[PDB]
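Presented below is the structure to which this report refers.
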Number of protein chains: 4
Amino acid sequence: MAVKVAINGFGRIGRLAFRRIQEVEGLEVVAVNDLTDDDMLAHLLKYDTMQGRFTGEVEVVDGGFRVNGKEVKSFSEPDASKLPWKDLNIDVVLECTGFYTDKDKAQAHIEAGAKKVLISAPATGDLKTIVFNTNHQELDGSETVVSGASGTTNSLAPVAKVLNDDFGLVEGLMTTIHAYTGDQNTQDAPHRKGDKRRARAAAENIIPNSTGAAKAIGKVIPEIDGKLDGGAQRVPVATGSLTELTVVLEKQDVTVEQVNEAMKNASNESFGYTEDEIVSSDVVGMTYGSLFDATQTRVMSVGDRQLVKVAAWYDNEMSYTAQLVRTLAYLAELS
Amino acid sequence: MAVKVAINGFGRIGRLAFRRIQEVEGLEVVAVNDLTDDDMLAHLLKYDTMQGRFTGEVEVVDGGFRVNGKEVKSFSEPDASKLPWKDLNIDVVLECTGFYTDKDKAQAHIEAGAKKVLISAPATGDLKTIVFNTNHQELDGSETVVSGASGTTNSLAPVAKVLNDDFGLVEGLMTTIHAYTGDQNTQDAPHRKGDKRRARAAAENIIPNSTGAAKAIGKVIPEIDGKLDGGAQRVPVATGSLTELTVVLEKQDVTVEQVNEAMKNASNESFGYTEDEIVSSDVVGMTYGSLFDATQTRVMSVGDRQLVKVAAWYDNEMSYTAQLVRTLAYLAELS
Amino acid sequence: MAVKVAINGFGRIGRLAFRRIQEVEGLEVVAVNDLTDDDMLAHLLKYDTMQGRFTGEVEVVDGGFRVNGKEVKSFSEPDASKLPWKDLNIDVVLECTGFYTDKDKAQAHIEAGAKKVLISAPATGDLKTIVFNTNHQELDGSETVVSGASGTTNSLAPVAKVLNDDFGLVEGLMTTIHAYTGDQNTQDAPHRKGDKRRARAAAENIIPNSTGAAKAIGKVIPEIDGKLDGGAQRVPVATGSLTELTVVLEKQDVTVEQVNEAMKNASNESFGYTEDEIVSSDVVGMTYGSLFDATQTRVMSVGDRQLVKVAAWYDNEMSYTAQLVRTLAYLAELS
Amino acid sequence: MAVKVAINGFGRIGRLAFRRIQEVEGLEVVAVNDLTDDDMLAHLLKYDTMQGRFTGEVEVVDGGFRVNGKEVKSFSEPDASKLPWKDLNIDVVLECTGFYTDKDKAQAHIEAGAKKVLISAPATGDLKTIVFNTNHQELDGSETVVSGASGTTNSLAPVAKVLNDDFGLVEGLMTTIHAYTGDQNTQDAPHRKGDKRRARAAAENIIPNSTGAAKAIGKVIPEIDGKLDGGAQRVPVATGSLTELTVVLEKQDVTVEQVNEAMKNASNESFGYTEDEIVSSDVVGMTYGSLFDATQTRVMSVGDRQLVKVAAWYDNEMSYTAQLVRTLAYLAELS
Ligand SMILES: NC(=O)c1ccc[n+]([C@@H]2O[C@H](COP(=O)([O-])OP(=O)(O)OC[C@H]3O[C@@H](n4cnc5c(N)ncnc54)[C@H](O)[C@@H]3O)[C@@H](O)[C@H]2O)c1
Ligand SMILES: NC(=O)c1ccc[n+]([C@@H]2O[C@H](COP(=O)([O-])OP(=O)(O)OC[C@H]3O[C@@H](n4cnc5c(N)ncnc54)[C@H](O)[C@@H]3O)[C@@H](O)[C@H]2O)c1
Ligand SMILES: NC(=O)c1ccc[n+]([C@@H]2O[C@H](COP(=O)([O-])OP(=O)(O)OC[C@H]3O[C@@H](n4cnc5c(N)ncnc54)[C@H](O)[C@@H]3O)[C@@H](O)[C@H]2O)c1
Ligand SMILES: NC(=O)c1ccc[n+]([C@@H]2O[C@H](COP(=O)([O-])OP(=O)(O)OC[C@H]3O[C@@H](n4cnc5c(N)ncnc54)[C@H](O)[C@@H]3O)[C@@H](O)[C@H]2O)c1
Ligand SMILES: [Cl-]
């Protein structure tokens, strides 16, 4: 039958990965783990502020919940090493808690009996960081623990690859205007990780913040390692984000048209192209990992010296989740 | 010299109580306790999203911080029983963590050496619940643990008293349209206390939620115990709230004017009166505990049967804080 | 073939009425009028911040736009008396500009050649005010200008009817906690109609405001004329709203359960029932005119005197639009 | 006595300039013009969602309003050529309506009798564009119509000057993450100027949009004419903005520290310097034209090739307004 998936952390990425799996044959979520009870899990699956009402039926049953007639087993175990993955025969854990973002920590799922772990974030340790349709083919099926990178990395990789392949990337700087996330406080309050900015009221501020997306791009595209860096501004939309990239290229006399054309030629189910004057809410729930926006391309030329600026939208939620689940499927399929 | 105050929980209420104590002679905050470091505390005192920049100078120093030339000792101790209150000679603890909202739990501060505790919230146990300028005179100086009630209770009490004194309260229902607070999640997520509504994205929803304010009004005004109940709708403003009360009265043929008049006559530093067409942002940072809005008075008469509706604004932060600090001062002065 | 509909004012209600007519056979929108060009119209139809991407294809063509292979003629004419309705054989104008909310003013469409007008708001003059599934049967086919009421009226009517039929309505008061609309300013600015509250930053305040919904309920349910009144708080969500109604009933010893069952028994495609602890975003895009929320029903009893409170959600946009289009269909079919 | 000022367009910039003039001696606002009545004007002066309650007393009087005992005459006249500026002896009109942003159009105030006009925006035609403390010394007193530039320009100019003087500006690109403003729609609607992005729900989207600030910088700093370009993202905060500038410099091996120090050395009352990890609400109401944020400086070095990124905050309202008022004072003082 299907690939057996357990989701660890039924949060934003967890539940959306659950929804998305509902429309990909060969994958079944058989178990979910988190820190709450079934009443709350079922409820947050059914209702979603940004992504909309869940389409199927959800019902609390014994030991978990039923979704469109399928039993999902649920657990409330903060220590992953104690999860009953061996008895459940879990083929892949989707690790979406935010607390196991390291090869050695995530290993706990393997000890508990899962065959492989896919982490919904950048992760430290000796493992591959994968953006689907940019470098998934670097997976060979011997990996046990894999990172699915970040929303920002997924928005940036296909854009950066085209810039480098077609024009030769000398260097660039990124800013991501990014929806606020669960890691920010509702009101000004002490922040768990001592970040004085993620401390502030999330929905009432433009908030500068760091991201590894550009700095660690070299893990996704080794041939440009060290050539990008940048940061983020977290702003008050609840999901939907934009990556602006300003670069220096080797090729001279570059034009808006050549850049846009090159992006369009690279488009697929991960990397979308648009020429419509859209805004963030238009990309909520979209399944492209990156939507290239040709209306935002600019070229500064002073004499023979040029800066090239481009921008790609991503739903930091659904865009990333759709990539995560593509990498999931590919990863499972290799065994 | 001054009354020695320690603040437990340097959060929204804690920091604002600190600010407000800066302009009230005879009160000095000598200690603060929370779960973070000085860098974070100093920072959140200096900067405040809704309430504005702190006016004085704040500098991180050894074992705490200096504010306008005064040393504040700071601690990072979750178990209150362990705080050095005896060494510091604490006269009153302002208990503003949200975790000691009960007479027996709050007792921990007394064991630790504080003479008295004032809790920035409704609290269970055998103790007095005080709304300044409605029933603060019920304090005699033999109390060790006192509750300052809630924001909503302070908004409501003075309105409820006038209605009862002047018209005879038969019964009523309340809804507070309330700013969202720190116990709501930033994004849809499991809620610590299992509340499926406080679980939702705070700044993106109208959220029905409970409040004891009306049900427990009888602790502040015994003679109307059991006559009020109601709830809240948490909405996306970061601070600033409104209490609507709909009531049945014993007196007949009541008019809008008679109600407004009676409210105006009862106005003081705690209970304000306005006839201007204001909106929530207008009351941010105000120091009335309750601002009666005459433009919102409504009287429904069918034959000889009437419903009377009124509304009072409050800054759930600063209004409550100003009331809290008035009570603190009165409380400390009684010994 | 189909009934020929022209939409006047391609705004929030106009474009959603357009979307909604795409899925109701026997109605075709053949013309649209507004104050802009086709580029803008096509665009606002394609992309909708709260209601999501339009599903079909939209293309600017000559003299209007093409939707799913169908030609829509578009005009840019502020004076309705000059629209080419006679030439286009318009059966019904859906009047959604906010500028023709009066029988005599709306008469301009009839002079221009439309057979009938349906107004997407309360309207003054000698005409029927219709809430589908509460009093649409009051239409006999001799009306030329009809009002579809307001979102609030549509949320309230079916609730008020069950209350009266099953308990005897004595009197009541309403508050609707309501998403902000286009008649509010983005920033504090002079307000076109002199309302000092609708003048304020819409997305940054809780804003009291008037509404005729309750006061004029007797146009929809004559037997309770004069027994309801109340107002609105406009709050920062971009669509989705809640009506709170506090009532006195002739029936004594009423329980929460009795009220809830009576509501459930009246449910249909206009009046939904829920027991889930939902929040405003959960109703965005729903097609019930009114969603009764059983979780919010309260009964305050003091001796034999009771106040009953209930609450019904409505997407002020899509709920109202769904009702408007049901009324449109029924209206057109009577001829 | 004082310089006589009239404010045309008592909008955000108009009212804030009015407040700010209350604390600059030698300036008196004697008259205000807009399109509303006195009730509305007085009210919007008193109450301000982001900027707070006005401190003095405001009272509607005959033919205007009284502020702190001073009579302000008010008018309701859309055609500036008809304003009674000669009878009032206006020395300067502050042109803040957004409808006279051109030398020839603004001439109308001169014909009506004003001696000089200062425009609260970029303006076309033969006139000087002034950022106070960057180029106000280019004013000689023979100017009759002057532009105060934009908030963005005022944020950018001092930053760009330091970059050019100390390192040699080769070229650069700018993005401003900007609070939404009054020219955006509350809900998705046709936009007055045909802009399909400014058409969208302002407080629910990240919205790319154009700005002349970088492109026209050469009007403020001639020696870098043509070297900058860029755009804006309008995001959901009601006021408070950030300018990010990414540049190529002549000087090689530039460091973060060198850049920051050079910015600190240039600081004055128009150009602030900070090393605190602040967020947008922290700059609401600040009087710096530009607040340089040292924590956001980055230097990307690949071999011998560098990009330098910096960022400066501004309250697009109060920062701009304080700059406008300083230019007003200097302008009037030259005659
Ligand atoms: N845009 C995004 O939200 C986004 C995009 C890509 C990746 N990510 C990453 O994915 C991860 C999750 O992000 P999120 O936004 O979904 O966070 P979230 O807070 O919504 O989800 C975390 C969930 O996991 C649960 N959890 C926490 N500790 C646990 C434990 N020890 N055992 C079991 N369950 C536990 C929490 O209760 C919560 O339900 C993070 O690493 C985040 O950085 C987020
Ligand atoms: N926010 C309001 O509108 C408001 C109004 C009236 C009353 N209150 C009440 O005041 C209390 C706190 O309110 P708040 O909004 O400031 O909460 P908050 O979210 O700001 O948190 C308060 C602080 O308590 C600290 N804390 C938590 N546990 C602690 C511990 N064990 N020891 C020491 N410090 C600890 C937290 O780190 C935080 O800084 C609550 O009881 C609340 O209901 C709040
Ligand atoms: N939006 C809601 O929540 C809601 C709910 C129920 C009823 N309504 C009512 O429907 C009507 C429209 O509401 P909306 O919120 O969709 O407004 P809106 O501002 O989005 O739409 C009005 C549209 O009509 C256009 N218009 C204005 N004058 C015109 C004219 N003279 N000729 C042609 N076009 C013109 C405007 O350009 C705009 O597109 C109002 O009466 C409103 O009260 C609104
Ligand atoms: N909002 C900002 O951050 C900001 C910053 C710098 C400059 N500006 C510029 O300042 C100008 C005004 O901006 P705003 O945001 O205060 O706009 P606003 O809409 O808030 O105020 C404009 C005012 O002009 C009045 N008005 C319009 N036409 C008029 C007429 N011809 N005669 C008399 N009064 C008229 C309106 O009633 C309104 O009060 C614009 O040119 C704008 O670009 C805005
Ligand atoms: Cl995150």
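Keep in mind that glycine also has a Cβ here, set from the backbone N, Cα and C atoms.
The NAD(+) binding site annotation in Swiss-Prot covers A:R12, A:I13, A:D34, A:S120, A:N316 and is backed by experimental evidence. For A:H178 to N, Swiss-Prot lists a mutagenesis experiment annotated as follows: Loss of dehydrogenase activity.
Look at the binding-site residues A:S120, A:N316 and count other Cβ atoms within 10 Å of each Cβ; A:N316 has the fewest. A:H178 (mutagenesis position) has A:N316 nearby among the binding-site residues A:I13, A:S120, A:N316, counting only those with a Cα within 10 angstroms of its own Cα.
A distance below 8 A between C-beta atoms marks A:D34 as the recorded positions from A:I13, A:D34, A:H178 lying next to chain B. Sorting the recorded positions A:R12, A:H178 by the number of other Cβ atoms within 10 Å puts A:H178 first. DSSP gives A:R12 (NAD(+) binding site) a helix state. Secondary structure at A:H178 (mutagenesis position), as computed by DSSP, is strand. Neighbour density for A:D34 (NAD(+) binding site): within 10 A of its CB lie 25 other CB atoms from the protein chains shown. Counting only residues at least six positions away in the same chain, the Cβ atoms of A:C96, A:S120, A:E317, A:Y320, A:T321, A:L324 sit under 8 Å from the Cβ of A:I13 (NAD(+) binding site). In this record, NAD(+) is bound by A:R12, A:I13, A:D34, A:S120, A:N316; the longest C-alpha to C-alpha distance in that set is 21 Å. Taken residue by residue with DSSP, A:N316 (NAD(+) binding site) is part of neither helix nor strand, so it is coil.
According to DSSP, A:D34 (NAD(+) binding site) is assigned to coil rather than to any helix or strand.
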